[PDB]
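Participant: Got a structure for you, questions after.
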Protein chains: 2
Amino acid sequence: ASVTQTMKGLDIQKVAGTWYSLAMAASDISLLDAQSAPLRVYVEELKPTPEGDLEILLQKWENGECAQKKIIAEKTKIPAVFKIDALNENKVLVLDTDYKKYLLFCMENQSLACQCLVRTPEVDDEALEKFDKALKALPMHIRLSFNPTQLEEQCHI
Amino acid sequence: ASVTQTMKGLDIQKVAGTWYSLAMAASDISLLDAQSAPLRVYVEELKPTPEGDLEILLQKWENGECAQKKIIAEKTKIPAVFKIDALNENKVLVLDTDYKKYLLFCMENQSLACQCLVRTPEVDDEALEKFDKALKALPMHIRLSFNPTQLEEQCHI
Ligand SMILES: CCCCCCCCCCCCCC(=O)O
Ligand SMILES: CCCCCCCCCCCCCC(=O)O
């Protein structure tokens, strides 16, 4: 269940800028089933702070409407692991990224969701291979992927 | 998009009896998202009629409740292809089965959903491999799998 793959030698400054949530998977179906499931979040932009923390802009459907949400991930001892304040303190692990095209990540509390991010609104078969193979290891029960048209809309409608 | 894998030399009498919908995937996320999505159907039992048609018992969530539904699939020229009466006349294709453990199928109208069925409430990694690899070919955007506990409940709650 635990995630035991992280990016060796991650430079968090190089993941700054725009991303698309091409695909997402989670351990429990109810975390992603509906448009307003808890972890159905669409990534807009990564903004690393100078002090090394990560700021995230994303979209989340709630109250029948697509909201913008800004969120702050705090660094830890490990460069590929970050921390998000909540009801219960969640972890974000960076699995892999080539900076220029794709980045794979997971978040944990036991529950768990992961995502394949890409720089452009295109179906990258390669990044998807890598995403599937990192997931093989994990106990997933729901997976979503989206098309180029959907990737350009708010909340992937 | 089209399904171009079918079981060679299918004997429809040998798939009679009990099955579990271990996993399901579809081309559009809305066909499977909610408990009452159109193609979120859980297979209970296969009953082949003497004249070669297939009778299916299944469970479908609707009106906030888990209903039993009986359904009838009519044979065609091809042993692995069957036909279900509806608003629009749908096809059911049998991709693969070893009769004793697993059976993979898809249904078509363009929309498309497939399933990995198994005889017992157990996670069969093998049948899942075969399911993933038959799906590789197809344009899927939502996938669900269920655990042994869920497999014994009505509507996989
Ligand atoms: C390094 C890139 C990681 C991107 C992580 C995105 C953060 C997702 C947190 C999801 C928690 C729900 C958001 C909320 O509504 O508060
Ligand atoms: C050979 C085994 C094939 C099993 C096929 C199951 C039939 C699924 C039909 C789904 C259509 C919706 C059912 C309904 O509510 O009318």
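By Swiss-Prot numbering, chain B shows 17-125, 131-178, in order.
Method reported for this entry: X-ray crystallography, 2.5 Å.
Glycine residues also receive a Cβ, built from the backbone N, Cα and C atoms like all the rest.
Feature table excerpt (Swiss-Prot):
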type    : residues        : note
VARIANT : B:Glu61 to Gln  : In variant D
VARIANT : B:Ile72 to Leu  : In variant W
VARIANT : B:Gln75 to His  : In variant C; found only in the Jersey breed
VARIANT : B:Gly80 to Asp  : In variant A
VARIANT : B:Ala134 to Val : In variant A
Participant: Just give me the nearest neighbour of B:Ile72 (variant position) among the variant positions B:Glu61, B:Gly80, B:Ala134, Cα to Cα.
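Facilitator: The answer is B:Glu61.
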Participant: Between B:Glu61 (variant position) and B:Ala134 (variant position), what C-alpha distance do you get in Å?
Facilitator: 19
Participant: Round to the nearest Å and give the CA-to-CA distance linking B:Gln75 (variant position) with B:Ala134 (variant position).
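Facilitator: One finds 16 Å between the Cα atoms of these residues.
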Participant: Work out how many Å separate B:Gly80 (variant position) and B:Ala134 (variant position) at their Cα atoms, rounded off.
Facilitator: 23
Participant: Looking only at Cβ atoms, how many others are within 10 Å of the one on B:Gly80 (variant position)?
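Facilitator: Taking all protein chains shown, B:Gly80 (variant position) has 7 Cβ neighbours within 10 Å.
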Participant: Go through the variant positions B:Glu61, B:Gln75, B:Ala134 and pull out the ones with a Cβ less than 6 angstroms from some atom of ligand 2.
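Facilitator: Near ligand 2: none of them.
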Participant: Hey, how far do the C-alpha atoms of B:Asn125 and B:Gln131 sit from each other in angstrom, given the 5-residue hole?
Facilitator: 6
Participant: Out of B:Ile72, B:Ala134, which of these variant positions shows the lowest number of other CB atoms within 10 Å of its CB?
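Facilitator: Across B:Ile72, B:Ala134, these variant positions, the one with fewest Cβ atoms within 10 Å is B:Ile72.
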Participant: Mind checking which of B:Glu61, B:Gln75 has the fewest other CB atoms within 10 A of its CB? They're the variant positions.
Facilitator: B:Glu61
Participant: Let me know the DSSP-derived helix, strand or coil state of B:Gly80 (variant position), please.
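Facilitator: The residue in question, B:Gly80 (variant position), is coil (DSSP, three-state).
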